[PDB]
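First comes the structure, then the notes that go with it.
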Amino acid sequence: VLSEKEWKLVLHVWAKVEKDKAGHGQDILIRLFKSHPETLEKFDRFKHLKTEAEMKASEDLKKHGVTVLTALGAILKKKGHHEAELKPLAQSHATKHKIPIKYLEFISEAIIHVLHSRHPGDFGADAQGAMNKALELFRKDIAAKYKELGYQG
Ligand code: HEM
């Protein structure tokens, strides 16, 4: 459970993300693919991009960045009350895309990295802890829904 204080720290940082959603989303996916290259194998649509500069130049990767942050932003704004938002995401990521929880840990690490890179003044230890707690709650709840669908990834 996040406190009101922790949610405010999360949603203040998120408001900065929403000022350049496409830039943040693209940088998060590129960070993911750079830090954990195996993750790129899950994306038939992007696995032809070979350099960081090619990924940065990809309008289609950037649009997927917007998808991912729009979905996560809607979940974070529910402050834990996100059953309805997780349902479709759990169904696709468990049974179609087959995304293990360790890859949701990797993308969580990429989110923390990009938000600290872009907002070092306003993303110190307490805001990082609160964002980590929010992403931990997301991963815990989606893992529970994964298992309800029979997926042990
Ligand atoms: C914060 C975490 C994530 C959020 C909010 C998220 C959200 C989304 C959304 C909204 C879609 C489009 C609708 C859908 O199919 O459900 C999507 C598609 C997809 N996601 Fe995720 N995603 C997450 C993490 C990941 C990770 C870590 C991987 C792989 C390592 C992944 C791989 C997939 C793939 C393969 C698609 C289909 C992409 C395509 O259009 O070709 N996702 N994701």
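Heads up, chain A uses Swiss-Prot numbers, so what you see runs 2-154.
So how was this one determined? The header says X-ray crystallography, 1.6 Å.
Cβ atoms here come from the backbone N, Cα and C positions, even for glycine.
Annotation comment: Swiss-Prot describes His65 as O2 binding site. Here the Cβ of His65 (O2 binding site) has 16 other Cβ atoms within 10 Å, regardless of which shown protein chain they belong to. Reduced to three states, the DSSP call for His65 (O2 binding site) is helix.
Taken from Swiss-Prot, the feature nitrite binding site applies to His65.
Look at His94 (heme b binding site): DSSP puts it in a helix. Annotation for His94 (heme b binding site): spatial neighbours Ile100, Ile143, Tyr147, criterion Cβ-Cβ under 8 Å with sequence separation of six or more. Sequence annotations record features per position, and here Swiss-Prot assigns heme b binding site to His94 based on experimental evidence.
As a natural variant entry, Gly122 to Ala appears in Swiss-Prot alongside the note: In metmyoglobin. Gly122 (variant position) counts 5 other C-beta atoms within 10 Å of its own C-beta, drawing on all protein chains shown.
Geometry remark: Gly122 (variant position) versus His65 (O2 binding site), CA distance 28 Å. Under DSSP, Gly122 (variant position) is assigned to coil, being neither helix nor strand in the three-state scheme.
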